[PDB]
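One structure is given here, and the rest of the page talks about it.
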Amino acid sequence: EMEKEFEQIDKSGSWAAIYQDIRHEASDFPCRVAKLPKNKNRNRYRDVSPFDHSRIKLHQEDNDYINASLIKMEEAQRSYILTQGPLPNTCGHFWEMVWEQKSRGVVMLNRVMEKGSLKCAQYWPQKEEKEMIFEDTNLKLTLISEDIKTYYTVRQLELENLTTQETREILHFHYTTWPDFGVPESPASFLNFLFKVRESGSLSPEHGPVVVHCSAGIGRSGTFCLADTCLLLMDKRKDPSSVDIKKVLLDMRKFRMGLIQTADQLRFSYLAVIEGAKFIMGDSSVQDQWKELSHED
Ligand SMILES: O=C(O)C(=O)Nc1ccccc1C(=O)O
């Protein structure tokens, strides 16, 4: 059991070592394209790249490079797209990706300013009356509404492919209290956001992969995807002890680098998945307990 391992790691304070183990076992595959000189201004960190195998390719002819990776979880039957926070030059690539990959939702786990620095472009409209149009990829984008909570906001956006005048709705889920290189205020808070997401149809298979990003597309996003996939795995079986989290993390590792930046993030992931297991194991009343605790309003 994870509860047992948790309490054993925790007892001898070995989270750091465990985490180090992970970093050390993880897959290293090439990122040749990402390191092409024409893509310098496309990546936001020297050090966080999409592996070639798993990268998402734009359907442009010019340059198909986006810093984004499909994480495709086979056994859990759930894909996501992890990306960095769009640069001012790639905001139009980001929405082309969402257009082409056919995504329903975008989860933003970061604030555009964090820790004094601009972590991410303002890539969606913050108001009504003033849409965006990305000339380079021929897409228009409009705020339709938003539902501001204490720690997160759900936006409904309209995306049109101005070449065909096809339109689609995108749910944006913005977690605004997950500190960069940190963990959320509590498991109840995280699991309450996670389930807003789920409820909404975004992570469902009639749709393309949910786009998940923070600033880099690795710490925060890996942290999210990890809990989700672990809950989904236990869900099919109703068998928690078939879930190995560190092994799950290593399957994601194969598809994007750096998924989960710290050992407290790892630790938080066990907390999240052990708590949510309540709900997967038929106590559906915990889901509103999460909402109380959460102070969503
Ligand atoms: O945005 C995150 O959550 C994350 O993974 N961040 C980062 C990861 C790698 C390098 C830099 C950052 C950063 O934001 O400075």
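For chain A, we keep the numbers from Swiss-Prot: what you see runs 2-298, in order.
Header says: X-ray crystallography, 2.7 Å.
Cβ coordinates are placed from backbone N, Cα and C, and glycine is handled just like the others.
For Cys215 (mutagenesis position), other Cβ atoms within 10 Å of its Cβ number 29. What Swiss-Prot records for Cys215 is active site, phosphocysteine intermediate.
According to Swiss-Prot, the substrate binding site annotation covers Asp181, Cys215, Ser216, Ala217, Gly218, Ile219, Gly220, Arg221, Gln262. Long-range Cβ neighbours of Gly218 (substrate binding site) (same chain, at least 6 residues apart, Cβ-Cβ under 8 Å): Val49, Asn68, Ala69, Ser70, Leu83, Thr84, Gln85, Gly86, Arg257. Secondary structure at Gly218 (substrate binding site), as computed by DSSP, is coil.
Here the residue is the original one, while Swiss-Prot reports the published mutagenesis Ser50 to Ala or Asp with the comment No phosphorylation. Spatially close to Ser50 (mutagenesis position) yet at least six residues away along the chain are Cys32, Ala35, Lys36, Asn44, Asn68, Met258, judged by Cβ distances under 8 angstroms.
Here the residue is the original one, while Swiss-Prot reports the published mutagenesis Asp181 to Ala with the comment Substrate-trapping mutant. In three-state terms derived from DSSP, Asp181 (mutagenesis position) belongs to neither a helical nor a strand segment and is classed as coil.
Looking at Swiss-Prot, the entry for mutagenesis of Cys215 to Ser says: Catalytically inactive mutant; abolishes sulfhydration.
Cβ neighbours of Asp181 (mutagenesis position) (same chain, under 8 Å, six or more residues apart in sequence): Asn111, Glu115, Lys116, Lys120, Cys215, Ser216, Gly220, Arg221.
Neighbour count (other Cβ atoms within 10 Å of the Cβ, all protein chains): 24 for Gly220 (substrate binding site).
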